[PDB]
Amino acid sequence: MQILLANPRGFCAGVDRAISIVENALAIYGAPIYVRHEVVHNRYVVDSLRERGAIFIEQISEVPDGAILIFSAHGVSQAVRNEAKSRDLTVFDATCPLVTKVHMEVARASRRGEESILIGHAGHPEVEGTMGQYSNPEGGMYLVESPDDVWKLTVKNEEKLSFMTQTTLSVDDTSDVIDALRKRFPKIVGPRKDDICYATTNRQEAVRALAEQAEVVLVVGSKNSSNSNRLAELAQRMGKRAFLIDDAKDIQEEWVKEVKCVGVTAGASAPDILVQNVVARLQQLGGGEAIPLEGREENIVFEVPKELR
Ligand SMILES: C=C=CCOP(=O)(O)OP(=O)(O)O
Ligand code: SF4
């Protein structure tokens, strides 16, 4: 069996920064460090950090007075930020810069009282945070997930309307939503293409190339990682069996019995040690040396704040 590895795969710049923020806080201040939400959506990274003294909460009401609190990479609403700010808390913000860029635009639209539409998945923490930048009652902030959502939406003033997207969507399904938004609201303003980040766009491009060669694709990533689920979905829609797995223990032998080419990739929040263990398990099941595919180069790094060096 041939093993092919997608390139790029695995950690993006926002995930490597966010995890460094928590580890550096642990190293500078000791346990416990409180973290609002999973720092990133990966069970191995979160379990790692829990065992070293990070405590992951959903609500600021779970954090004690005087504590150090870190917001996760996905961002937080103004309400959450204000709630932390009103409490005794020392706050470090691990929001990815590419989520913050979208937040600044929604805040701008809110100040102007002009309505905004976000394309994204209901209940995802990034969507809560981004919708949570809009507060002006005179405007409006609306969520759409699909063309049908667009076809049902009514707004107050379609001459003054803008749109934004979540960072970790399907490039192709988002393009379909934007085509619908422009047909329904021809004066709508947005970015040139979408707010999907370089890491999401690149990993989807890489998994497309992987699935063109592989019969079965394994995507290393947790169930609640949006971007990881998009990579599995992309390969499934190409007619390949594709599985989202957290680690090598999840691989079922039947998925690769008599398969001649298996592809492996990883979402933006999955560490490379998990992909190494997956390759080791595929080699127990008959695979050879893993062959990395040629891929688009990534060169972006985001530094931790100087306070946490
Ligand atoms: C912040 C961030 C994204 C990094 O990956 P993630 O933590 O898996 O988040 P989503 O893909 O669910 O958005
Ligand atoms: S997936 Fe993109 S927006 Fe999200 S943390 Fe990574 S680089 Fe930032």
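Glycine is treated like the rest: Cβ placed from N, Cα and C.
As given in Swiss-Prot:
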type	residues	note
MUTAGEN	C12 to S	Loss of catalytic activity
BINDING	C12, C96, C197	[4Fe-4S] cluster binding site
MUTAGEN	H41 to N	No effect on catalytic activity
BINDING	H41, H74, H124, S225, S226, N227, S269	dimethylallyl diphosphate binding site
BINDING	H41, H74, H124, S225, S226, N227, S269	isopentenyl diphosphate binding site
MUTAGEN	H74 to N	Reduces catalytic activity 2-fold
MUTAGEN	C96 to S	Loss of catalytic activity
MUTAGEN	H124 to N	Loss of catalytic activity
ACT_SITE	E126	active site, proton donor
MUTAGEN	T167 to C	Reduces catalytic activity 3-fold
MUTAGEN	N227 to Q	Reduces catalytic activity 20-fold
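Among the recorded positions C96, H124, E126, none has a Cα sitting within 10 Å of the Cα of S269 (dimethylallyl diphosphate binding site). Between the two most distant C-alpha atoms of the annotated dimethylallyl diphosphate binders (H41, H74, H124, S225, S226, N227, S269) there are 15 Å. Look at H41 (mutagenesis position): DSSP puts it in coil. Taking Cβ-Cβ distances under 8 Å and a sequence gap of 6 or more within the same chain, the neighbours of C12 (mutagenesis position) are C96, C197, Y198, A199, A268, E298. Checked against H41 (mutagenesis position), the recorded positions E126, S225, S226 differ in C-alpha distance, with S225 being the nearest. Cβ neighbour count for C197 ([4Fe-4S] cluster binding site): 26 (other Cβ atoms within 10 Å of its Cβ, all protein chains included). Not one of the recorded positions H74, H124, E126, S225, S226, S269 has a CB under 6 Å from ligand 2. Each of the recorded positions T167, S225, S226, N227, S269 was scored by the number of other CB atoms within 10 Å of its CB, and the largest score is that of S269. Here the Cβ of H41 (mutagenesis position) has 28 other Cβ atoms within 10 Å, regardless of which shown protein chain they belong to. For the mutagenesis positions shown (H74, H124), fewest C-beta neighbours within 10 angstroms: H124.
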